[PDB]
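Engineer: Quick one: the structure is below, and I'll ask about it shortly.
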Amino acid sequence: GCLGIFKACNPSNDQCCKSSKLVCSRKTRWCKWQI
């Protein structure tokens, strides 16, 4: 599936829930909610 919001992960293999507009930041290293 995908990684929920505010969930640890890696930017090299980001797999956040795009459906919820989430992306693993390289600095935060976690799925952040972008507007």
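Just so it is clear, chain A uses Swiss-Prot numbers, and the residues here are 53-87, in order.
Backbone N, Cα and C define each Cβ position, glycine as well.
The following feature annotations were taken from Swiss-Prot:
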MUTAGEN   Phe58 to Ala  Important decrease in ability to inhibit Nav1.2/SCN2A, and small decrease in ability to inhibit Nav1.7/SCN9A
MUTAGEN   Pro63 to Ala  Important decrease in ability to inhibit both Nav1.2/SCN2A and Nav1.7/SCN9A
MUTAGEN   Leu74 to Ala  Important decrease in ability to inhibit both Nav1.2/SCN2A and Nav1.7/SCN9A
MUTAGEN   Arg78 to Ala  Important decrease in ability to inhibit Nav1.2/SCN2A, and no change in activity on Nav1.7/SCN9A
MUTAGEN   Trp82 to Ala  Almost complete loss in ability to inhibit both Nav1.2/SCN2A and Nav1.7/SCN9A
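Help me understand the surroundings of these features in the structure.
Structural biologist: When secondary structure is read from DSSP and collapsed to three states, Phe58 (mutagenesis position) falls in the coil class. Within the same chain, residues at least six positions away from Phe58 (mutagenesis position) with a Cβ under 8 Å of its Cβ are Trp82, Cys83, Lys84.
DSSP classifies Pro63 (mutagenesis position) as helix under the three-state reduction. For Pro63 (mutagenesis position), other Cβ atoms within 10 Å of its Cβ number 13.
Its Cβ taken as reference, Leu74 (mutagenesis position) is surrounded by 22 other Cβ atoms within 10 Å in the chains shown.
The Cβ of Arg78 (mutagenesis position) has 10 other Cβ atoms within 10 Å, all protein chains considered.
Look at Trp82 (mutagenesis position): DSSP puts it in a strand. Using a 10 Å Cβ-Cβ cutoff, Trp82 (mutagenesis position) registers 18 neighbours.
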Engineer: What whole-number Å value do you get for the CA-CA distance of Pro63 (mutagenesis position) and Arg78 (mutagenesis position)?
Structural biologist: 5
